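Since the structure comes first, as structure tokens, the remarks are kept for the end.
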Amino acid sequence: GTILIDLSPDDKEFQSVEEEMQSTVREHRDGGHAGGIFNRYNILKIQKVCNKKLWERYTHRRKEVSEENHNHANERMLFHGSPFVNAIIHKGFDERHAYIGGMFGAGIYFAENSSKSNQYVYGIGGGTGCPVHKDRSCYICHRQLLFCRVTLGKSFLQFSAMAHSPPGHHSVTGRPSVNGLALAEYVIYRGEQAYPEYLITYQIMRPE
Ligand SMILES: O=c1[nH]c(-c2ccc(O)cc2)nc2ccccc12
Ligand SMILES: [Zn+2]
């Protein structure tokens, strides 16, 4: 049911997605171990993910959440990196896509910082790096991230350095409490609460 529509680099929509990708790169406390050493990306392609069934599954859930939270879905656009990006765009998010060992429990994790999601493209901790060169810092191989529409609803705030949501909440927010430059990360416990709206193909760039 999924079709992928290429965006032109001249399209304002390509440009706004690229800017969110580039402007939310940060340095990571692992010195680049997981995701590689880079300050910016070479964006190769941005595709719109179109699937009627998956979209309707998302909007149905979004209405349920909205109605449980004074008509406020608290919808964000967030990054997701995963070795399962191909399954996600065809079948939707579900429990197979959960980070069982995440710090907020077994749920599906999203990041404000594109570079945080980049650390998961090749697996937890960057796994063994790219398939071809086994390099977590590969500057040659093409990587993919999702830029996703995510319903947070009433989100449980965790100050910090599938399961169920905490009672009375629809998500968890991991607020950074040590690294002053880190942006928030978020967990949902229902696959229906996210839609994989853009598929971004890119390389990390070696700093000069
Ligand atoms: O983008 C993120 N992805 C993942 C992730 C972990 C395991 C897995 O099998 C698929 C994806 N974890 C994250 C944790 C924090 C922030 C972003 C992410
Ligand atoms: Zn490679």
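Following Swiss-Prot, chain A shows residues 952-1112, 1115-1161, kept in their order.
For this deposited structure, the header notes the method as X-ray crystallography, 1.8 Å.
In case you wondered, yes, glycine gets a Cβ from its N, Cα and C as well.
Here's what Swiss-Prot has on this protein:
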MUTAGEN   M1054 to V  Loss of activity
BINDING   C1081, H1084, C1089, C1092  Zn(2+) binding site
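This view paints the features noted in Swiss-Prot onto the structure.
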residue : record               : contacts (Cβ under 8 Å, 6+ apart)
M1054   : mutagenesis position : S1111, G1127
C1081   : Zn(2+) binding site  : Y1073, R1087, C1089, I1091, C1092
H1084   : Zn(2+) binding site  : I1091, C1092
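Between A1112 and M1115, the deposited model skips 2 residues, and the Cα atoms of these two flanking residues are 23 Å apart. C1089 (Zn(2+) binding site) is surrounded by 18 other CB atoms, counting those within 10 A of its CB over all protein chains shown. Compute the center of the Cβ atoms of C1081, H1084, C1089, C1092, which mark the site for Zn(2+); besides them, the chain residues with Cβ within 8 Å of that center are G1080, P1082, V1083, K1085, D1086, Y1090, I1091. The 6 Å Cβ screen around ligand 2 retains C1081, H1084 from the recorded positions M1054, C1081, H1084, ordered by sequence position. There are 15 other CB atoms within 10 A of the CB of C1092 (Zn(2+) binding site), with all protein chains counted.
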